[PDB]
Each structure stands twice: as structure tokens, then as C-alpha cells.
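Here's the structure we're looking at; comments come further down.
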Amino acid sequence: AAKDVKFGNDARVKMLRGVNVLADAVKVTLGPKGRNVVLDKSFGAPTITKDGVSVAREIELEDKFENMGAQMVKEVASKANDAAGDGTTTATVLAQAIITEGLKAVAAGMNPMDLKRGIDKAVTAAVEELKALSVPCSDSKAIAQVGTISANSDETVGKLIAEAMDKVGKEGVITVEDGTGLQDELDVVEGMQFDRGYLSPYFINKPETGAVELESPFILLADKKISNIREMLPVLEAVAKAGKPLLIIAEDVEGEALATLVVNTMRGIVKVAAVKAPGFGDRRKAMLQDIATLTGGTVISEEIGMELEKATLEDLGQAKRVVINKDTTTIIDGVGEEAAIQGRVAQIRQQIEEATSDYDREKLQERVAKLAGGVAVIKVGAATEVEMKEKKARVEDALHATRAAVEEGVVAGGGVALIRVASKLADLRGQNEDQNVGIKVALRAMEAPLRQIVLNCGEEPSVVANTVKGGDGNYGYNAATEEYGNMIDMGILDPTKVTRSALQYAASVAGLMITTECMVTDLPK
Amino acid sequence: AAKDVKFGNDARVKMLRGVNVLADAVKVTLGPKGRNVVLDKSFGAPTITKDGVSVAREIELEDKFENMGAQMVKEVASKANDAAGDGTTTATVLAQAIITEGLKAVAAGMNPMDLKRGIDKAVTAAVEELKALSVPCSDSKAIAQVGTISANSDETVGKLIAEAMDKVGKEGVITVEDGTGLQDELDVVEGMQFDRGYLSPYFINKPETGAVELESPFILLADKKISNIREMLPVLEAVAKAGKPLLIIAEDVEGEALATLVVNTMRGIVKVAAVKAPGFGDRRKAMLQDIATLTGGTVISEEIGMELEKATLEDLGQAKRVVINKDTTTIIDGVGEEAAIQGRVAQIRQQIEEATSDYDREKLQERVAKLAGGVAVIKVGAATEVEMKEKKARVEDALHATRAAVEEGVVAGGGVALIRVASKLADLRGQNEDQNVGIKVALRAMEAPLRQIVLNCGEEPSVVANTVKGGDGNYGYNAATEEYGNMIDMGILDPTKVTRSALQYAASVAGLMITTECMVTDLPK
Amino acid sequence: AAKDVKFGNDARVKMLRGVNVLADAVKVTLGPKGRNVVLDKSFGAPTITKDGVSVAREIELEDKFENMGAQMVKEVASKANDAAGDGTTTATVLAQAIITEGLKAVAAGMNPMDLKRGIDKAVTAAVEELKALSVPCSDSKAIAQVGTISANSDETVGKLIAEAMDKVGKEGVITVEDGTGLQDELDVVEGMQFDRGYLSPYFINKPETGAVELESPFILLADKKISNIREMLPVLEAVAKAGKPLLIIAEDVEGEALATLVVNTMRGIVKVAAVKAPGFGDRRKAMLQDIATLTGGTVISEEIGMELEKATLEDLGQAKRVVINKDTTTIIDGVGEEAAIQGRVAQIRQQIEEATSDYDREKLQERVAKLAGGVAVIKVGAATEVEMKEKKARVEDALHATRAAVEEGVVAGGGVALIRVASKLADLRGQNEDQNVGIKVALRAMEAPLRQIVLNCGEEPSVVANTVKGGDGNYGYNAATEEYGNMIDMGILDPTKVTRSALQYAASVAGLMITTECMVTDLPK
Amino acid sequence: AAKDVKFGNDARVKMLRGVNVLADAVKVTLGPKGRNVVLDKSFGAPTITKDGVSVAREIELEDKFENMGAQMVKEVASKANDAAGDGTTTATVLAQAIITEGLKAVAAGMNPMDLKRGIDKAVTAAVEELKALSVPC
Ligand SMILES: Nc1ncnc2c1ncn2[C@@H]1O[C@H](COP(=O)(O)OP(=O)(O)O)[C@@H](O)[C@H]1O
Ligand SMILES: Nc1ncnc2c1ncn2[C@@H]1O[C@H](COP(=O)(O)OP(=O)(O)O)[C@@H](O)[C@H]1O
Ligand SMILES: Nc1ncnc2c1ncn2[C@@H]1O[C@H](COP(=O)(O)OP(=O)(O)O)[C@@H](O)[C@H]1O
Ligand code: BEF
Ligand SMILES: [K+]
Ligand SMILES: [K+]
Ligand SMILES: [K+]
Ligand SMILES: [K+]
Ligand SMILES: [Mg+2]
Ligand SMILES: [Mg+2]
Ligand SMILES: [Mg+2]
Ligand SMILES: [Mg+2]
């Protein structure tokens, strides 16, 4: 199809307009006191929200080049959120600040390479200072405090998270489910987790979380590529009985069988979830065999000459609950008999004793840790049902926050860590008058989060920013109570990973947009 | 799809225009002497109404942003009506007054946060004063007078309501049905009510009330999630015989089964009503078993290994009449034999004697109260049929009014309670010159109901408002007779819940619109 | 359909506009530091790329004559890339330079014949000088260095390529496959390669490479033209069992059977790849028989009176892996037993001893070398999977580079060889004042690659070009480190075939455009 | 009459565009290998000239902000012709170069008055050096 092509400043102005529209819509919700955005709906009353993810989801522009700019910033913010677990609006704010200043500089006649170099060196220095500023969070008390803070001053949630990480290790697997009464019950079962997501996004039955959930499902353990429906039709017919879902774990499922399964799921004949087998090479079969032993199943591989046609319900495995994420699959409470679990664990342990390679033994300890660690289950108790659901959501968010906090520590919240590092780095210089303009652009953009937070609350950003810069350590401004104080003592924290990820991804997208020479899109016809 | 995005005053002006159109259309019907609105119809002659609910239902705007404003106000007015049982037009009037003044203030340069704070504190003070004014209505005589007033001076309606509440308790279940002759007959049967509405809005066969009604229906007591039609085809086939409706009470019905049932109901092959089982956790099965023993049925649960395929008409329960609301299900006159119900009551009573927790014994007290209280039935007698239907509607509205009156008491009607509180609070002050503008906005908007009532009747609002403010207590203006006097003695009352709900929801929507920074809607294409 | 016809300068201006748009979009990505081009996508976030092939693929123009110019340059650039393995962007840059200057000269009144003659003689002289500069690369050490350089300083890739070419000869067959662990394993099996591509482009299941890949496929060895499906239904029905793909190698497949096979592949019933038999005449049957012996099959020829209807799985051959390219078919690890292979080799060797013609014996040595050489397999080992895939792609590109390097040697990269030859040929003269304008146009366009590389890096092209011209030998500019030095020592090489092919194809397309008198296209309706 | 008001960078880019139009017309005639400019005259035949002030006195633009820029830069050539009788193309070239680099420095956040003071100091020192560098003729 015929294309529209733009070069140079003509492309830059369109990207700048799109970025400004997106960020202007999204940034008014930053902080604890964000303003309201009314999002229209096809039918009924609109949606009034203070969340930036929701606002960014429904932002689409009629002009194609401005739409390119908006989508470019949006997908980088999504990447930052995925990597860190939080920080979409902050990353968007940083990206807009850097992009606006840098594109103004480029339009004046400066060398884009020098600006990009200055921005990159400023960001690297800031990241080093951020590492210097961070304080470790590894002991139980700090973990509980971080959980309570992330649960909006809910001490029970932090208590449960601390108990779970003390039970199954801080690097283990934790899952939350619905409870029965008002009691928060925690228990340990046998399971494992491997990083393979669903093959198609059309299998998702929980759009609230964007994940696939199965209750007491059968699993097909095929060590081959699925190529024809005729191979799986008897298995599908057997699964249709008793009304139980089926989980497909095989080497790969290509177009025709994937389309058949997607159509079946949409019309609801049989609910099927498909996931690729973990790993590759000769270790993939070991991973699959460990899964089969955990779930008490049988591996169907062409090497043994086994056919999916002659497969009954016996060969399938059974698990209590299975959760499939975008890029992660969790198996919880397999029915595989436990003495067989001990026998397999002992066998691979003896293999470990025979390991002669560093990488090989590392993979073997990975396998034994996955197989013998188990998973932790936290059951949410409440009086009514809606509060139980929102409490479960709070527990999930607190788990995501606590994982990053344990990974890299915590820094003062409210946007004051970036102010600390920017005030530290005020002496940084570049080799060129254009690399100096880039260094000033990146350091000026670290005050944007706190300034926008104070602006949303309704005070004067300049006075509060000056007062915070004048202080030292964790001195900062509490937006909820409109008073100053030590941010740690007021319980306003951010994990270091969130801040670092947001800053780095904003700088990345800004550098990509600064050195862009052409944009090609379809005609507006 | 591409979106249109507006910021700031550009959004505020559009919301203001939409709110003005909606409220100007709806407020001319307020009071006993409202004017006429001519609503067009697809075919034939128009509809002429003095009711604001009907007028608000058919208001749409061609401009998208103004339509967002109108729908925003309409949805909050509907919330107020649902919470209090009455007060849609009053809530719309209060909301328009506050929104207009506050948006004018915001456009002039005042700070939205301070305005919202002033409005909120004025409303809280008004609510406290309204609680101060209210007088109790708990004894039988006051209940009878409130019922008579709510039934347009119909003493028989109040007599029946007072008898029913003295019979089955002021917090019991009361239902009204069609009678046989001219006699108003009241009787007590065995029944239960639980707060679970219909699964889909397409099951409603009575658009006049917006409720589902079933006569002698069978009930399916399934303690499992229903997902495949093949589980229920035999049961549906059995139900199709004898031409009796079926009510589904289960854990949940997912996409395809719900769609199949909706299609079957729409084409009328079998009339089916679907409703979710009450509660959750381990108590949900207790409630389901109590329902089963009430209606003489059998619980079909996968734990016992029972299948819906091998289910005949025997396992189903039978009830004389079942009514389903938007969020409430009522079962009247179950065929369950009384000795089984009494033995169940004794069993849970012995459980209560063994209760060791306050909230646990609270659930148990709720259960025994629901199971042993029963329901009251009021049968409407009249000479003709149209008169009987109109009297039944009057009885229903009187029941809704009397419930709120018992819950929170009564205050003088005609809009004079709000004048009383506004005149009381004339000394209230704020911390800022912008919080003072907010306080004056909220207190000035409390005279809007009485002024609009007097304007609709045809007098001068200012003279009557001044005369009423001059008085004290229950002194007020009768719009029907154009005469002053004591409101209580002339029988013009409002429940305190209606006034409080209208004021609070109006202030809520006004605060939402004041602090709105962006509006995103689809392109007009 | 009605056409639009343009003559002379009206056609030239449109072609010039199209060529300018294409080259302006594509050339900003040239070198190690090319800028970014944002390519819109139908859904989601755009594509940001620094690769000229991707940018050139998605360029279409709304104007039809300008689109002729763009497609004309694009197709010749693709030819150059196919012939040399690299040099699409460089060929585009050279073509644009020559075309622009030559068309400017033509529009002024100079004779197109003389301009074309001058350009042709300048290019021939440059090719001779480029042959003079080239340094041979045939010994193992130079091969290893060339492989390492082409693999981005990856010594293991070069080591593997050198080992493979030392095993199976520098003119042998090399194939890369996915490995198992982290070990790079190299082995030799029995196979052959013949230059026959897929019959239809719809059989390709690997759009990343644009090739057909089959795993353990059956092959149909038919020595006749296939035209009726009824001949080939039973064989496909047999093939559908066990879910194995089928490779069709016959004299030719006409419209009906090819369409049926394409439809079957598209809907995924049976995966079929079709290829024409190699050669022609009486040698074609000998080649087909050699393939059949290699794969342990049976030739189905009408001369023996064999029918495809009475063909079972026995007559088909089996191979471990088969790869089909655009114009090349590779058979790897046939199941043909080795003693039969040796007997066949001895038989054709005895035939060679009886050869009495030079060309005939040349065909016989071709046959024996292809039959007895075998193929080399290189297996890529890595830790993760994405790394393994990227490394395999790097190995493939290094193989393409090393083949050309062995074929013709290497010259200094960065565009300094063309500067060397242009500075050598500054004394060249033509017979006419119009042939002198053509000679200056061709020599001025040889500095365009280095100037564009330096422009993309951010320096001043004139100063760097002058410094490079002042030097001698392999002195040149390193764009990655912005430092001068000897190009060989910094490891910036470029095969002579790539440069020669790019220059020649650019001159060809320029000469075609210069002597073009008319352009016929469809109406814009 | 009614007026049009432009603030900041918009004004500066319009002004620089006008400066560039006039300077690009004038600068093609500089040196031993400069060329001629044909000037249309309402009364008579066109004049073919290689003089800087003759070309500069002729330029007027359609846009009014760009016309302001051109009208301001024209005074350099006018004054140079009035004072020395020669050297007007060189003056125009220098003025355009200074304006371009100064606007680049201003867009980087510098104070224009301090830049102006620095330019003045540099030019004063330069004139002293030029006086020191001459020889009698
Ligand atoms: N009470 C508070 N006072 C000041 N800043 C706060 C407070 N609570 C949270 N914050 C800060 O506000 C930010 C949260 O903004 P949010 O809307 O969550 O955007 P994001 O999704 O990008 O994190 C965090 O950086 C946090 O440090
Ligand atoms: N005879 C009367 N004189 C004065 N006011 C009255 C009289 N009867 C009812 N009202 C008042 O009119 C209001 C009823 O208006 P209505 O049209 O029902 O609006 P809504 O549905 O919002 O209550 C009540 O607040 C009531 O106090
Ligand atoms: N480090 C370097 N310094 C200078 N020139 C380089 C360097 N690396 C590669 N080149 C040159 O850049 C060219 C590669 O450009 P490329 O984007 O690959 O275009 P093409 O696809 O036409 O080869 C080669 O001619 C090579 O000689
Ligand atoms: F143009 Be100047 F007068 F030499
Ligand atoms: K928020
Ligand atoms: K009315
Ligand atoms: K490149
Ligand atoms: K001159
Ligand atoms: Mg957040
Ligand atoms: Mg009413
Ligand atoms: Mg290349
Ligand atoms: Mg002169």
C-alpha cells in the first residue's frame, strides 16, 4: 500500500505533539492526590479514574505520526512497568520532560549525537548515585514494614508476606487464592514454576489480571510438536467428559492446531490452555520429565513410539490449580505421589554429586531447587466478598513491591531520590557545548516527578522543591498530610529498581526519538 | 479507535452545557404541581409526563462531551434513588446548583481543591444538623401515619403496612400480590430472602417494575459452577414438560450457558431465571442447604459426586411464587414440610449454643432469623382491575417510604429541612478565601428545591422562601393549597434518608466534576 | 484498461523524484552508526530499525511514475544483494548519486548516448583497478580472520567456519542447525545440493529466512510431469498418516496440482514442498537416479510403466532434514545405505575412465564431486535460546561473507577502496565533451559511501574524505571509534565481490534510466 | 491599525528566515568567482550587477516578520557602502554568521545581553589587532 514518508523536523514536530498529548492526559493522575480523567464508554455512564494505566490504555490519535509518538512512549512505559512492577506514570513524566527539552535543542541546530551522549552519561552517573543512596532491605522486620507500606498501612498483609518468605525462602514461589471465612491461612504444597507463557492471548479467561486460571485441570505431556488435530481429537473428546479443562504442555503448537483450540475456547466447547515446554535441547526433556513426575503423568514422546491417538485419561496428569501468566506458568499442588518425589530428588542429587561442570551443576541446582522448594499459598480471609477481592489485589501488589524491595532495597518516596541525585550531579561536565546541553537536559528532568506531585496536590512546586533540595538525607514532603519530615519515618518508600527502571527506560526512548531521521506510515486513506 | 481529548476549561464548558440541558429538562416536574414534558414516541401519539424519572431516561445529547456531563449527573441521581427509594429530581436540582456555581468559581481562578474542601465541610455540617432535626418514627401509630401519607391519604394502605410490620417485625420481609375480590387480606407463609440478583438483565419479564416473576417454579440446587449445556439438557427437557419455569441457583453461570439460557428465554422455548448462590466460602453451602430444606429439595454438589445429567424432577424444589430483583431474590411459600424446617432450626440453635465467636454467632443469628422469621404477604382488594393494579403500586411505594422512615425517622417536607439547616449554618467559615467561596456555594444550593417547587406552582419564590426562613420548627408552605402552616400537621413528610442521600450524592458528583482535568471520548465519526 | 503515457523530461522528473525519496529514506541507516527509521505497523507500537533492507521493503509511493522510479532502483539493489550477499544500501547510495547527476546533465542538453558511454568506461576502469587492489584470502588463517570479522569479533564462529571448510573443502556444502547445549558441534554426513528452488512462494514456512524447511520428510521421485490430482491422491493419503511432510521432486508441476498443493499447505491439511528436478535432457534422469540412490528410494518413470496410483510408502525416500531456498535445494543425511552409495560412486568413476569429451567428463566430475563430497553440519551451542538463535544467524551471515571472500578476496572497508580507485582514475578522458561529463559523474559517485558513513556518524565528510584521499594503501577512518589507522589492522574488511557487484549494478540501473524515453502506467482511477 | 505580536522563538525563527533570504541573495557575488544578479526595474531594462549594496537595497519580502529581519540586516551593507565605499558583501556575510551562532547560543539558555557584551569586547580587541597588523601602501 502507498506510504507517507516524512524527514527531519517534520517528523520531530509530529512526534512531539503526540508525546505532549499522551503525557498531558496521563500525568494529571500522578501521586496520592491525582485529579480525575473521564473516559467515555460505548454504553452507559463514563469511567472516572485516577489511574494512569487506564488512561494510557485508551489514548489513540487520529493523526498517524503523532500516534506513532504516543505509542512509542506508551510501550516503553509498559516495559518499565513490567520490569519493575510499578512506575508507569513516573516513566512517562520523565520521558516527556527529556524528549521536550532535547527536541527543542535539536531543532535549534545542535548535533543529535552529542546530545544523546550527554544524556547517556548523565543517566549513568545518576544510576551510580542511586545505587550509593539505596539502603538494604533483607531482614524480616524491613520486609514486614515494606509489605505493610505497599498494602496501604495494612499490617496483616505484610505479616503474611513476611511469613511466606520466611517459610519458602525469599526467592521462592508465592501464590494468593480466595479464602473461606475471615481467617488468613497460609500453607505449603508441592509445585514448581517455569518461565513459559501462553501461546495465544485468546486463552485468557481473567481480563482483570490478564492471566489464565484453571481449576483441577488435566495436562497433556507431549514431547513432540503438535501438527494435526487428528492426533489430539480422541484426547479432546475424553477431556470434554466430566467438564474439566485441559492444559497443553508440548514442544510447540503451530498455526492450525492453535487456531482450532482458540476457536474451541471462544465458543466454549472445551476450555483449553496451551503452553510451550520449558528450556531446549537435551535439558527440555529432563524438565518435562520432572513436571510429569511432579504431576504423576506420563511423557508422550515419539522416541518411545507413543501416539496421542492411543492416549487415555490415565496418562494425563492432575493438579489442583494451574496459573498461566504472560510469560510464566505455575503448577500448584500436583497429585504426584510424594515418595516418587523423594526418589527423583535423590536421583538428581546423586547426579549433582557427579557434576563436573560449573554451568551444568548450576542447571542441576536450579532443577533441584525448583523441584523441592515447593510453592507457598496465602488465602485471603474477610467478612464479605468484595472486600476479600480487593484485599487479595492489595496482597498481590504488595508481593510485587516486596519482591523488588528484597532484590535491590528501598529509597525515599515522593520523588526525592531523583532530586538528591540531581543535586549531587550538578558539577558534571561534557566535552562539547552540545554535550553540556544534554547533561543539563537530563538533570533538569529528575525534578519533574516531585513537581508534578506537588502541582496535583495544589501547592507551589518551586517552594516545596527548594525546601526539599535544601534538606539532606531522607527529608521530604508528605503530599497526603501536606507536611515535611523524614520520608522513612512517614513510611513513603520506593524500591530502587522502580526508580532506576523508570529513569533508564525514559532515557532510552528519548535517545531513540532524538536520533530519528524518517517516519513511514500508510496514507490517511 | 481514534479519540478526541480535551483539557481544562474546554472540558468544563461542555460538562456544564450537558448538565444544564438535563437539569433544565428534568426540574420543571418537581413538586406536586410540576409542569408537562412531551416525550416523542417512535409510533403514534407522544407521551406527556410530570415524572422526572421518565424524562431523565430519554435524554441523550448529540455532542459527545455534553453527553458525558449529562450521563454523569444522571447516574448519581439513579444511585440516590436506589439508596433512598426516592429523591431523583431533588438530587438533580441540588447537583445542578452546586455544579454551576462551583464551575463558575473554578473558571474565575479559584483553587479547585479549596472549593471542594469547603463544599465537603458544609455538607458534613448540614448532615449533622439534619440528624439533629429528625424525629423518631418507630411506634405503630407513627408508622400508620407515614404509610397513609405515602399512599396519598389512603388509610387502608397504612393500616395494612402497620399490621404487616407488627406481625413479621419492622425488619422482616413484606411482599404484595394481587388479590381476588375487594378484601385486603394479609397472611404469613414460610419463606426467605437473600441479596443476590439476576445474572443477566435479559431475564426480566416485567419491565414495569424491572423484576423477574415466576409462578410455581422449579429450582435447581447446584453447589458447583455451571459451564456446559450438556450438563443441563436433561434437566431443561424435563422442565419443558408441564410448562413450568425454572429458577437456577448455583455458584456461578459462565458465558455459554448464560447465553444459551438468555436466547431460550428470548425466543420463549423455556422461561428460565438464573441467580447466583448467596454468600461464599464454607457458609455458602450452609445457606444453599438451608434453602434446599426450606423448599424440600436436594443439593447437587460435586463433593457428593452427584451429576446434573442423572437428575430428575424429584431433586428439584417447588415454591409458590419467586420474585427476583436487581440485587435481591425472594422465595415465598416453599413446599418444604414444616417438621424438617423445625428440626433444622433446632439444629442451628444448638450450634448457636456452641458458638464461641461474636461474628460467628452473628452469622448464625442472621441465619436463624432468616429461616424462622418467614415472609408477610399483603393482598390488594379492589372493585376493578386497573384500580387494583394502581393500589398495588401505591402500596409498594408506601412500603419503600415506610422502610426508610423506620430506618432514620422523618423530617418536614417541601424542601424546608434544607432551608432550616442552611439558615443554621450561616456562620460557618473556612481557612481560605477559596474555601469560603466553596462554603457559600453549598449553603446557597440548599434553597433550590423549595424555590423550584414554588416556581412550578406559580408563586414568587423569594417571598415564600423569606417567610419560611422567618419561621421556626416545621413551619412551611403547602404547594397544593397555597397555604402556610405546620408541615407535620398538614401531612407533608420526607424520610431523613431521602434528604441526606440526595444532598450527599449531589455534593459527590459536584466534587468529581470540579477536580476533572481531562475528558477522552471517541471521534464524532 | 486505459493508460497514462509520458515522454522525455516529464518521465525523467518523476523517476528522479521517486529515486530521491527511496534513497533519502534508506541511506540514513548506512554504516555502523546509522540513524533510526520508525516504520508504522497495522496494530500496536511501531518498528524502529537501523537496517536498510527493512526500510526499503515498506516503501511505496502514491504517484505511479515516482513509484516506477523507486521500484526500479529497489529491484536492482535486491539483485546486487542476491549476487554478492551484501551491499543493498551501498548500491542504493551509488545508484542515487549517479542517477541524480546524469539526469541533471541530460536535462541540460547533453547526449544520453555519450553520457552512458562515459559512465560505462569509467566503471570498467574502476573494476580493473579494484581487481588490482584486492588481496587474496585462501589460507586457513585469513579465512578464520574473515569469519571472526563477519561475526562481529566472534572468534568461535570463524573457527567453526574454518574447520568446516577444511573438512569438506572451501567449495563444499555447509549447513547450520540448532544445537543441544552450549557446545558447538561439527559433523559430516551424506548429502547433496542442486540448484532448483521451490515451485511456488506459498510453500515457505520460515518467513524470517524465506526458505522451506522439512524435518524427516518423505520424497516423491517422479520422472514425469504431474498434472492430475487423481494420480497423487493415494500417495498424499498415505503421507497424511504419521504426520510427516512430503517433498515433491519431479519434472514439473502444472497449474492444477500446484494450486491444490498450495491450498492444502495454506489450510494446513498436509505440508507439501514441491521442487523441479535438476538439469534437463538425458542427464536429468541420471541426476534423479543419483538422488534416489542417495535417499534409498525408487524412481517412478513412465518408461518403466510405473504409476503413482500403485505407490506405497516403500518407494518413497527418507532424509533427516531437507532445506529449500529460492533457487537451491539441499538434502542432508539421507537414509540411503552406504554400500549402495559406494557402488554407485565406483560405477560413475568407471564411467569417468571411459569419458571421451571435455564437457561430458566435466559433467561427470561434477556429479561425482556432488555425490561423494557430502555436506557439513555446524550445530550452534549456547546457554539460552534467544542467544542461540542470534548466534546461528550470525554464523549464517559469516558463512555468506566468507564464501565471497574466498571467491574473490578482500579489500578495505568503510568505502575507502572506491576512494582509492576514484583517485587513481582522475586522469581518464573521453572522446567528446559529453563523454567527459559522464566520466566525471561516475568518479564523483564513488566517494558517496564514505561521505554518507561519516555524515551518519556526525563528523564533517569533507575533512575525513580529504584525509583518507591523502593517505595510501589501507589507511582509512574507523567510524566506530572515530580514529584513523590501517583498515586491515582494525579489522574492517569488505569482500571484493560485494563492492564490484554494487558498483556494476548501480551503473547498470543508471544507464537504463538515462536512456529511457517513455513510461506507460495505469490511470490513477 | 491593528497589530500582530509574536513572542520568543517564533519571532526569532521568522527573523532569521528573512536574514537568510537577503544574505543568500547577496553572498553569491563574493570573491573572484562570484556571479551576477539580475535586478528588475519598473522603468527600463534590468540591471546586471555584482555589488552587494545594490542587491541588498532591492530585497523586500511578503511576510512581515521576515521582512523586519531583512530590513534590519540591510543597514549593515548600507552603512558599509556609506563609510568605506566597498566591502559590503563581507559585512553581510559576517552579520549573518554572527546572528546564526548567537541564536544557537541563545537557544541553549544563555543571556543575550552578556553575549552581546562579549561580542563587543572581541570586536574591540580585533580592531586593535587589525591596526597593529597593517603596512603602509
Ligand atoms: N503520601 C505521599 N506523599 C508523597 N508522595 C507519595 C505519597 N504516596 C506515594 N507517593 C509517591 O507517588 C508516586 C506514585 O505515583 P503513581 O500514581 O503510583 O504512579 P506510578 O504508577 O508511576 O507509580 C510514587 O513515586 C510515590 O513515591
Ligand atoms: N403538598 C405539598 N406541598 C409542598 N411540597 C410538597 C407537597 N407534596 C410533596 N412535596 C415535596 O415535593 C417533593 C417531591 O418531588 P418529586 O416530584 O417526588 O421529586 P423526587 O422524585 O425527586 O422526590 C418532596 O420533597 C416533597 O417534600
Ligand atoms: N567500524 C567501521 N568503520 C567504518 N566503516 C565501517 C565499519 N563497519 C562497517 N563499515 C562499513 O559500512 C558498510 C556497511 O553498511 P551496511 O549498513 O551493512 O550497508 P549494506 O547493507 O549495504 O552493507 C560496509 O561497507 C563497511 O565497510
Ligand atoms: F560588494 Be562589495 F561592494 F565589494
Ligand atoms: K494515582
Ligand atoms: K411530579
Ligand atoms: K546499519
Ligand atoms: K560583491
Ligand atoms: Mg503505582
Ligand atoms: Mg417521588
Ligand atoms: Mg550488510
Ligand atoms: Mg568590492
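By Swiss-Prot numbering, chain A shows 2-526, in order.
Going by what the header records, the deposited coordinates were determined by electron microscopy, 2.9 Å.
Just so you know, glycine gets a Cβ as well, placed from its N, Cα and C.
Feature list (source: Swiss-Prot):
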- A:30-33, A:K51, A:87-91, A:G415, A:479-481, A:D495: ATP binding site (BINDING)
- A:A2 to S: Complex stability is significantly decreased; when associated with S-76, same residues as in M.tuberculosis (MUTAGEN)
- A:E76 to S: Complex stability is significantly decreased; when associated with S-2, same residues as in M.tuberculosis (MUTAGEN)
- A:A109 to C: Forms inter-ring disulfide bonds. Prevents ring separation and leads to the formation of high amounts of symmetric GroEL:GroES2 complexes (MUTAGEN)
- A:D398 to A: Can bind ATP with normal affinity, but is defective in ATPase activity. Binds non-native rhodanese, but cannot release the protein (MUTAGEN)
- A:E461 to K: Temperature-sensitive lethal mutant. At nonpermissive temperature, the rate of general translation is reduced and a defined group of cytoplasmic proteins are translated but fail to reach native form (MUTAGEN)
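In this structure the C-alpha atoms belonging to A:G88 (ATP binding site) and A:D398 (mutagenesis position) are separated by 13 Å.
The DSSP secondary structure for A:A480 (ATP binding site) is coil. When the binding-site residues A:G32, A:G415, A:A480 are ranked by how far their Cα is from the Cα of A:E461 (mutagenesis position), A:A480 comes first. Candidate recorded positions A:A109, A:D398, A:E461, A:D495 yield A:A109 as lying near chain D, with Cβ-Cβ distance under 8 angstroms. Under the DSSP three-state reduction, A:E76 (mutagenesis position) is assigned to helix. Candidate recorded positions A:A2, A:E76, A:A109, A:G415 yield A:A2, A:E76 as lying near chain C, with Cβ-Cβ distance under 8 angstroms.
Taking the C-alpha positions, the distance from A:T30 (ATP binding site) to A:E76 (mutagenesis position) comes to 19 Å. Note: the Cα of A:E76 (mutagenesis position) and the Cα of A:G415 (ATP binding site) are spaced 24 Å from each other. With respect to Cβ neighbours within 10 Å, the recorded positions A:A2, A:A109, A:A480 differ, and A:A2 shows the lowest count. Annotation for A:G32 (ATP binding site): spatial neighbours A:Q453, A:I454, A:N457, A:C458, A:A480, criterion Cβ-Cβ under 8 Å with sequence separation of six or more. Ranked by CA distance from A:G415 (ATP binding site), the mutagenesis positions A:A2, A:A109, A:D398 have A:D398 at the top as the closest. Per Cα geometry, A:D398 is the residue among the mutagenesis positions A:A2, A:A109, A:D398 nearest to A:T90 (ATP binding site). Closest to A:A2 (mutagenesis position) in space, going by CA atoms and restricting to the recorded positions A:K51, A:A109, A:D398, is A:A109.
Proximity to ligand 1 (Cβ under 6 Å from any of its atoms) holds for these recorded positions out of A:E76, A:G88, A:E461, A:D495: A:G88, A:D495. In this structure, the C-alpha atom of A:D495 (ATP binding site) lies 13 angstrom from that of A:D398 (mutagenesis position). DSSP assigns A:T90 (ATP binding site) to a helix in the three-state reduction.
The distance from the Cα of A:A109 (mutagenesis position) to the Cα of A:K51 (ATP binding site) comes to 37 Å. Checked against ligand 5, the recorded positions A:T30, A:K51, A:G88, A:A109, A:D495 give A:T30, A:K51 in sequence order as having a Cβ less than 6 Å away from one of its atoms.
Residues within less than 8 Å, Cβ to Cβ, of A:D398 (mutagenesis position) and separated from it by at least 6 positions along the same chain comprise A:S151, A:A152.
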